[PDB]
Amino acid sequence: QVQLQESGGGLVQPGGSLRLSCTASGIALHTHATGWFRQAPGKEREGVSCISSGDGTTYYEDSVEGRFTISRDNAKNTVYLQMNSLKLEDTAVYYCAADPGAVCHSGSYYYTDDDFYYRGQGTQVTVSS
Amino acid sequence: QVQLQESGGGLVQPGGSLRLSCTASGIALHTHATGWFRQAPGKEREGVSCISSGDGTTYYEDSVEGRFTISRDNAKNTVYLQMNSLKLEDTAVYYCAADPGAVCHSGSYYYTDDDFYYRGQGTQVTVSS
Amino acid sequence: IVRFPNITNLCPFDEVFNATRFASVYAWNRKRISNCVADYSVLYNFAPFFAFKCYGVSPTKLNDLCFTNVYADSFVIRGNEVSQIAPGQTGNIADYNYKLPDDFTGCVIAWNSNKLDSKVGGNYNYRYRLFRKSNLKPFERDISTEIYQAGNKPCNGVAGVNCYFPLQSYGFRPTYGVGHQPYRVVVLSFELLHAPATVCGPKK
Amino acid sequence: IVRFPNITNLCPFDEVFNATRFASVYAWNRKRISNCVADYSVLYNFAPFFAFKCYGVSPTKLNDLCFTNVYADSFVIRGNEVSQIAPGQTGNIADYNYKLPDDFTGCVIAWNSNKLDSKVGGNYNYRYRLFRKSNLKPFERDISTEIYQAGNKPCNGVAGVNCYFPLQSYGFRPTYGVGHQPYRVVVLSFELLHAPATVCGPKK
């Protein structure tokens, strides 16, 4: 019975910023590796970011470098996605996921192949108007 | 000390098209956020448009939307208000102004609040038959 | 450990974190905290901190390891620019205003300051540097305000088109979005065990 | 003259090294080997072993010596945690899962098993324990699965923040690097000349 619960999202105007939060009930962070994926309407899901288990090497995708940041606080057992300078084609739904081990980029592997064991319900962000 | 200069106006008919030019000398656009305001006789001033930062995220108001198109070129540093298919009540004087930061609806603030820095001198327009 | 439990000079953290007004990014003030005992407990009971981040030293073990010549510097930036105050990053602030060394040990602190460094109608005082010729070496302060030539036409000291001032002010208003309030940032910097230690603190 | 007693069979060393599946580290299997002849030559013709390190005996001399109460236990770990299976070592496995005594007389055998104990999409049948109240004394098996309380808030009601499940699974995927691929480990322990012998090997 491990749930991952998300908070954030809403109606943000381009040039704005949010902070998405993913909280783990059963499992603990700094032992798992959590990441963010996103789904657009009519499109397939793609990765956004990854943090590893110990300390944390932060891995970002080719669309969101320099704009987004990922940060993990182990006191409240939360992981945080600070999104900055949102353009119009960022309208999507965001999922947080967790997988045991230092899973993202170990050997000839990378986290864009979505096979994470824990998932979430998702929150909707909307950058328009 | 920093001066911003307008050009345009004249004797036009309904349905005419002209290209207002606000030229900035001291400060640069695509980092400041410019917009246009007008003052009809016997009325209170209101905005016409607002370009934010460098991306370009055009705003229009309800009384003016559907007829004006705002544009900016970064080589000559002169924001352009392309006017199309006007009516007879658009007789006023147009002022351009630029305020640092992405001022066009950066949250709970809308640029109708005219505490707006670098006010210009303006150009008079007449539309009549 | 005689008159009081020693503890004479308490280190001047209180005037640095709590001050009447901070300086801009291009003119960041800098302190020379030395010759005292460093109580790394008073910073926690200050504010609900927005960022508490550092490498090479862990937040619970600053008490039981010690060093000398700790440096503290302060400025205020935009909310969407806090991520650039870190080693190896790039941006406007991280390249033109304030640069950290790649091998940096020291703790960076940020908290929101809408209610103090913002006002109705714009607080047109806090500025930042926007153009320059080249990049910046780590830990440098540049003050000089001269014209910048961006085009092929050479511009003189008279302000004109294609030549611009390097300084623009954050227009701070209380009704902005989250990434656009002021965030006061203080950065600590210190070396680990390569010199005669001067500041160590009471205990662990 | 040399005299050794009558013994029939040849020890189940092929049975413990060649098996369908091993056991997790938190519940390592243990087998008692007795009343057989221990010819340690079926070990060499098995695999190109990643590590064959013996403590207290030298790897060529185990045929022409003998002993009592030889013990065989097996489990599966990853690449970088092989060095933790040693006396006087610390780590996640060594302190919480499998602890060896400082004065250890035996051999440690490990080899790669990426082709067998890994599958596409992750193999989640090999677990290891993260949390206990204290450390682990040597040769203790801890199978109990109860919620560990990490915070000050007493989490009686199970599955909440700061009350964690004690078991985490290894994520084994075939395309990993060598440091995270599974490794089958078999550790032999025996006692040298303080008790009557029960297993000896080559008779003459």
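Going from the start of the chain as shown, residues are counted 1 onward.
So how was this one determined? The header says electron microscopy, 3.3 Å.
Each residue, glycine too, has its Cβ placed from N, Cα and C.
In Swiss-Prot, the entry for mutagenesis C:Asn6 to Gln (Swiss-Prot position 331) states: Reduced viral infectivity. The structure shown retains the original residue. Take the CB of C:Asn6 (mutagenesis position) and look out to 10 A: across all protein chains shown you find 10 other CB atoms.
The note that Swiss-Prot attaches to the published mutagenesis C:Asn18 to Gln (Swiss-Prot position 343) is: Reduced viral infectivity. Proximity of C:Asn18 (mutagenesis position) to non-local residues of its own chain (separation of 6 or more, Cβ distance below 8 Å) is seen for C:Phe46, given in sequence order.
Sequence-distant contacts of C:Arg21 (variant position), defined as residues of its own chain at least six apart whose C-beta falls under 8 angstroms from its C-beta, comprise C:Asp117. Among the natural variants that Swiss-Prot reports, C:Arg21 to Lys (Swiss-Prot position 346) is described with the note: In strain: Mu/B.1.621.
With a cut-off of 8 Å between CB atoms and residues at least 6 apart in sequence, the same chain places C:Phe172, C:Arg173, C:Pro174 near C:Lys119 (variant position), listed in sequence order. Quoting Swiss-Prot on the natural variant C:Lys119 to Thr (Swiss-Prot position 444): In strain: Omicron/BQ.1.1.
Annotation note: C:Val120 (variant position) sits in a coil segment as assigned by DSSP. According to Swiss-Prot, the naturally occurring change C:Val120 to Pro (Swiss-Prot position 445) is described as follows: In strain: Omicron/XBB.1.5, Omicron/EG.5.1.
Under its natural variant entries, Swiss-Prot includes C:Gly121 to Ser (Swiss-Prot position 446) with the note: In strain: Omicron/BA.1, Omicron/BA.2.75, Omicron/XBB.1.5, Omicron/EG.5.1.
Recorded in Swiss-Prot as a natural variant, C:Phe131 to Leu (Swiss-Prot position 456) carries the remark: In strain: Omicron/EG.5.1. Sequence-distant neighbours of C:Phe131 (variant position) (same chain, six or more apart, CB under 8 Å from its CB) are C:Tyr96, C:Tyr148, C:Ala150, C:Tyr164, C:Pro166, listed in sequence order.
Under DSSP, C:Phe165 (variant position) is assigned to coil, being neither helix nor strand in the three-state scheme. Shown in sequence order, C:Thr145, C:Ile147, C:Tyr148, C:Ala159 are the residues of the chain, 6+ apart in sequence, with a C-beta less than 8 angstroms from the C-beta of C:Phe165 (variant position). For the naturally occurring variant C:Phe165 to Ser (Swiss-Prot position 490), Swiss-Prot gives the following note: In strain: Lambda/C.37, Omicron/BQ.1.1, Omicron/XBB.1.5, Omicron/EG.5.1.
The annotation that Swiss-Prot gives for the mutagenesis experiment C:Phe165 to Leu (Swiss-Prot position 490) reads: Increased resistance to neutralizing antibodies and human covalescent sera neutralization.
In Swiss-Prot, the entry for mutagenesis C:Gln168 to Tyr (Swiss-Prot position 493) states: Reduced host ACE2-binding affinity in vitro. The structure shown retains the original residue. In sequence order, C:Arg127, C:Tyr128, C:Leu130 are the residues near C:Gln168 (mutagenesis position), counting only same-chain partners six or more apart with C-beta under 8 A.
According to Swiss-Prot, the natural variant C:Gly171 to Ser (Swiss-Prot position 496) carries the annotation: In strain: Omicron/BA.1. DSSP assigns C:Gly171 (variant position) to coil in the three-state reduction, placing it in neither a helix nor a strand. Note on C:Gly171 (variant position): other Cβ atoms within 10 Å of its Cβ, all shown chains, come to 25.
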Whole-number Å value for how far C:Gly121 (variant position) lies from C:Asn6 (mutagenesis position) (Cα to Cα): 50
Cβ-Cβ distance under 8 Å to C:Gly121 (variant position), same chain, at least six residues away: C:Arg173
All-chain count of other Cβ atoms within 10 Å of C:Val120 (variant position): 10
Pairwise Cα distance for C:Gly171 (variant position)/C:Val120 (variant position) [Å, integer]: 10
Of all listed recorded positions, namely C:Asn6, C:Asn18, C:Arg21, C:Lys119, C:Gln168, those lying near chain B with CB under 8 A: C:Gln168
